[PDB]
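Q: Can you read through this structure? Questions will come right after.
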Amino acid sequence: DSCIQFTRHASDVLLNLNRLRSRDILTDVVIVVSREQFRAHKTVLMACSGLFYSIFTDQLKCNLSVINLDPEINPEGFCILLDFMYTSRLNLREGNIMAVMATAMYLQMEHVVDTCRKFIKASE
Amino acid sequence: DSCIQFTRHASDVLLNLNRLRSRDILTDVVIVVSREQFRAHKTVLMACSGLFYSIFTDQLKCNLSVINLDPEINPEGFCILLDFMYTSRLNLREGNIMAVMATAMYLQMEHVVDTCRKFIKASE
Amino acid sequence: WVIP
Amino acid sequence: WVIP
Ligand SMILES: O=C1Cc2cc(Nc3nc(Cl)ncc3Br)ccc2N1
Ligand SMILES: O=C1Cc2cc(Nc3nc(Cl)ncc3Br)ccc2N1
Ligand SMILES: [Cl-]
Ligand SMILES: [Cl-]
């Protein structure tokens, strides 16, 4: 086509979605990770995670307001990944890399899994 | 912080939101523009438009499944802008620039209004 | 704005 | 991935 493109549009949209998340506006699901609860937008979770994409396209699960993750999932790892989904920034640290990679594999977040594997390979 | 950032994340999220729109997955509102209807995600509309942000943060309107736009709004102008919201690409043409700018002013999409004013000023 |  |  003969379209023009606004370079910062996608980043501005995500920044606004994160602002809605921070003010708990139009969040439509709670993700339960052991004793912790995380409110989010189903659409953002699906856009970032192969697991959430599969969950919310299921004709029964699409209507659930609460999703319980596997008990092996670390709440901090999930929190770091939820922040990444809404910001593009990943808080990857020596102390959390194993939990973050395990959570990203479970959530099916291929690019996160890739950088974790590379950071781990560098430290061995 | 000491975060790393994935450059393409925001663009990939928006691409996936557009894929959900195309398959009508988790769309939660109909925007009525005269005889035409456009299905969308409230969160994406709020992230792109000052008007939708104001509408869906209203304690009564946040719960509406149908929003009727002012009858002066052109359905093609709205369609072009809805496509822009989900893709960052604006199909701006000599034949549609006036309708697109009028629709972007009504929707409160400042960057779109800005490029329309510049393209119009160049042709005078 | 750019030509994509 | 980059240093933002
Ligand atoms: O690593 C990742 C990230 C991700 C996101 C989605 N999400 C969607 N995929 C498609 Cl094709 N359409 C709409 C949506 Br929402 C699917 C798989 C994966 N794997
Ligand atoms: O030209 C534009 C585009 C736009 C988008 C929003 N959306 C939001 N703004 C804020 Cl501050 N927080 C969350 C959201 Br969603 C507000 C105003 C405007 N004006
Ligand atoms: Cl990823
Ligand atoms: Cl805009």
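Residue numbering for chain A follows Swiss-Prot; the residues present correspond to positions 6-129, in that order.
When the header is checked for method, it gives X-ray crystallography, 1.8 Å.
Including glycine, each Cβ sits where the backbone N, Cα and C put it.
Swiss-Prot feature annotations, pasted as is:
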- A:32-99: domain 'BTB' (DOMAIN)
- A:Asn21 to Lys: Abolishes interaction with NCOR2 and HDAC2, no effect on interaction with CTBP1 and transcriptional autoinhibition; when associated with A-116 and 376-Q--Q-379 (MUTAGEN)
- A:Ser59 to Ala: Abolished ubiquitination by the SCF(FBXL17) complex (MUTAGEN)
- A:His116 to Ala: Abolishes interaction with NCOR2 and HDAC2, no effect on interaction with CTBP1 and transcriptional autoinhibition; when associated with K-21 and 376-Q--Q-379 (MUTAGEN)
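Could you place these features in context, so I can see how deep they sit and what lies close by?
A: Secondary structure from DSSP puts A:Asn21 (mutagenesis position) in a helix.
Taking a C-beta cut-off of under 8 angstroms and a sequence separation of 6 or more, A:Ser59 (mutagenesis position) has the following same-chain neighbours: A:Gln113.
Here A:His116 (mutagenesis position) comes close to no residue that lies at least six apart in sequence on the same chain with a C-beta under 8 angstroms from its C-beta. Secondary structure from DSSP puts A:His116 (mutagenesis position) in a helix.
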Q: Can you tell me which of A:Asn21, A:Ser59, A:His116, our mutagenesis positions, come within under 6 Å of ligand 3 at the Cβ?
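A: Close enough to ligand 3 are A:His116.
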Q: How many other Cβ atoms sit within 10 Å of the Cβ of A:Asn21 (mutagenesis position)?
A: 16
Q: Which mutagenesis positions from the set A:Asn21, A:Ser59, A:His116 come near ligand 2, judged by a Cβ under 6 Å from any of its atoms?
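A: Checked mutagenesis positions vs ligand 2; flagged A:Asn21.
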Q: Taking Cβ distances under 8 Å as the criterion, give the subset of the mutagenesis positions A:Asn21, A:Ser59, A:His116 near chain B, ordered by sequence.
A: A:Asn21, A:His116
Q: What are the DSSP helix, strand and coil residue counts for the domain 'BTB' (A:32-99)?
A: 30 helix, 15 strand, 23 coil
